[PDB]
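Everything on this sheet refers to the single structure shown next.
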Amino acid sequence: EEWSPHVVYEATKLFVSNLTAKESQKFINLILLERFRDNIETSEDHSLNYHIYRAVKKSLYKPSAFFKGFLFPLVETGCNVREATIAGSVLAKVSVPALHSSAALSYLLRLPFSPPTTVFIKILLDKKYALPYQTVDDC
Amino acid sequence: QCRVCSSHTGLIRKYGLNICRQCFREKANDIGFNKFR
Amino acid sequence: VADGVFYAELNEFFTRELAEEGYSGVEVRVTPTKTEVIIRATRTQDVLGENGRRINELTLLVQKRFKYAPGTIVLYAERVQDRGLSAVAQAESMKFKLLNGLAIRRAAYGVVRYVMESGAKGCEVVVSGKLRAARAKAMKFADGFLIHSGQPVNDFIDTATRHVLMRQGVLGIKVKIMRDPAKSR
Amino acid sequence: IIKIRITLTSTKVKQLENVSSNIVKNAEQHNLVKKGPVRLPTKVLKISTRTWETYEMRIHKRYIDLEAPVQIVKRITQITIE
RNA sequence: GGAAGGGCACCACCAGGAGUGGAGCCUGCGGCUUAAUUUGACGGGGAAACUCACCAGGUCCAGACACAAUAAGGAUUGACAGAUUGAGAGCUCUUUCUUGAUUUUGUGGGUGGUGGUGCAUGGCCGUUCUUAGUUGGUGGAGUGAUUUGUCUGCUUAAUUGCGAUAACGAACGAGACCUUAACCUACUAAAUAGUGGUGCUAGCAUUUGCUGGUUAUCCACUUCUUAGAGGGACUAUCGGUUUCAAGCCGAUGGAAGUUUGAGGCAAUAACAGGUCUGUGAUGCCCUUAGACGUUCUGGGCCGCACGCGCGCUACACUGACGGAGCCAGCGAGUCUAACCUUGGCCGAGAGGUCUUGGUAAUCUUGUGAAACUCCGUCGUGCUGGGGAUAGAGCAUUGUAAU
């Protein structure tokens, strides 16, 4: 957690573009998530730098790894609104396959309600993908 | 270099605490250097 | 059973961190390798919050701060009233002070002082019965600001009656405490 | 029988004198041999802040020698945490 | 109203002292010049890289979703080594190959508001009027506007008080609250402080002594170092001055007698004062081939007829040189690093080597600083004052010292 955001960006590119779906799940859930929550939690204005945003952007190339590693325990650890805007712009800018976007929406609709979760569901509804009927029933 | 809130203007660079003289007098009542004389 | 050093350090952390979430006291019990620290609480809707709040916040704050991994210690909560705002605990305390040889005046001053230090808008203690004399007497001890009529009686004031048995006879303690209407919530 | 020196430091005089006097009373009430509370000079840490002004801090130090077994030393060190 | 009168101040004058502006140079501004000499009026703006906000270039990475094509015999995305490649890094295609719609191209409302300036809301670091005389409650008398309070006098640093008197109350002022200074051989108390006595021990004259070594040889103590408790000062007292009132001045006693001196603290009446990387189908130029984001090199920010200014060093004999004596205090010091360094050897020195002590009233440290004291050289001669400028080499920190 003592790296620079350039180092976290490059290591996220390395450890998502090479490691598999479960392995980059463990990488993002252990190394990126705790450094993420400690960059935003320990700061007095509770915002994030630009290169951690680019790291979370580059972590979505394997979408199983992204959703199973980044988004799903973060909302269960307390997600605020700068994380919502930043990781929602992450969730918007990168083209995600429809199945893991559908599993993500099926996750986020079940959560305890929060306007960060509302921003993430709003980004996943900006896709208008070919959703399975279970994801439609969760809506 | 300000490593707290990106506030290089007036760092107090002594002892590496590195708070600007604006925010140093924000956090002046947390360390203990206060008004006696 | 954990030590009072840990308990007082959590008191020091809570008194500076739970400044406007109602930290009344701490109940704590220790089972093998599990220290259960129940935050005794003024109002607990600051503690519970909107859809599960301060308990998760302080749990993750201790895990992030005091270098605890999830699984070693556990954090609990219970819903009670503020000990000063409640007339029941203050009536228990008034009964306690009268049974331990403290007179009407100093016990009434101490209990009303503790209630006004708690943060109640006002309080009143009514003490009736006989104290070393044949003739019965009653004594009012009111402070702050109280209301006596209407639906705000049902809303804002707590009343508690206690029959406290002394060696001469019986005394009737009537504690009436007015809670802060801005903090109604 | 372990000889341990306790070096106490504080910013305010009343709580530091209270802690030192509690050490003296409790180590005196069960017959421990000891040196009295040696009172080090109060060091004055100051910063000249932007005419000019001065910010000050008084730091008070005592130290007390004690000779006691492990149980009494541990109970004294645990209870006197303030 | 350009009447006059007081404060009350060395950012004012007199008594002066040190001076600047005179010489050289350091440094800040202006001007010129440039490709840039980034930009404000000390900007913690000390300084080759960074910081850098400026130039000469070379580059990455953009742009969401929707939507028409394109398909696994291949769109393509990556692990590559070679041809590379200019100054560096990128970039393209030949394979060894993962390829797997993450497609690729061109578009359509805008994702991106890490593109933002304005409207509101809440509010804040430096604050500052750090409110030192005013306010209003009425009274009355006057169509309105106005009189009084808010005054003949006297007095205080003050609208602070006295007094007369259309008068009668209250608030914030102001005094006042906080924090400091100095004297305590009267307390209370010591190996992270010291003093003396005393053991062991070194030298010198010996007739007793002097100088000491000795982080335990023991003791006492705080005389000095130090932590507090208190105490004291409240103008104590005397005499002028003052309605002989609140008060001022001269003198004595006093550690302290100008409010013993300074600064922080409110309430009321001004700050668009400076942002929050704030929220709101907010208004609005584009929505991106812009670099706004990134880099990576090399030059700048220092350049010079000159002007505005502050400093350093001199013009010497109350001085320069050569020796000797060697007097302080505030600080400050290293961890998951290279800090402060004692000592010993080498080197003319710069410095280097080898260690050691100290996370600290302990070691650096007794910081053996400088000015100063004494004795010799000089002999008033731009001199043996000056040290600007320039040459040569040698070392240290820094990747890189032009």
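Note that chain C carries Swiss-Prot numbering, so the residues on display, from first to last, are 12-196.
Recorded method for this deposit: electron microscopy, 3.5 Å.
In case you wondered, yes, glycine gets a Cβ from its N, Cα and C as well.
Annotated domain 'KH type-2' per Swiss-Prot: C:21-92, in sequence order, evidence recorded as sequence analysis.
For the recorded site, C:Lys108 (mutagenesis position), the DSSP three-state label reads helix. For the mutagenesis result C:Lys108 to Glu, the note given in Swiss-Prot is Impaired ability to rescue stalled ribosomes.
Cβ neighbour count for C:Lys108 (mutagenesis position): 19 (other Cβ atoms within 10 Å of its Cβ, all protein chains included). Helix, strand and coil content of the domain 'KH type-2' (C:21-92), in residues and according to DSSP, is 24 helix, 19 strand, 29 coil.
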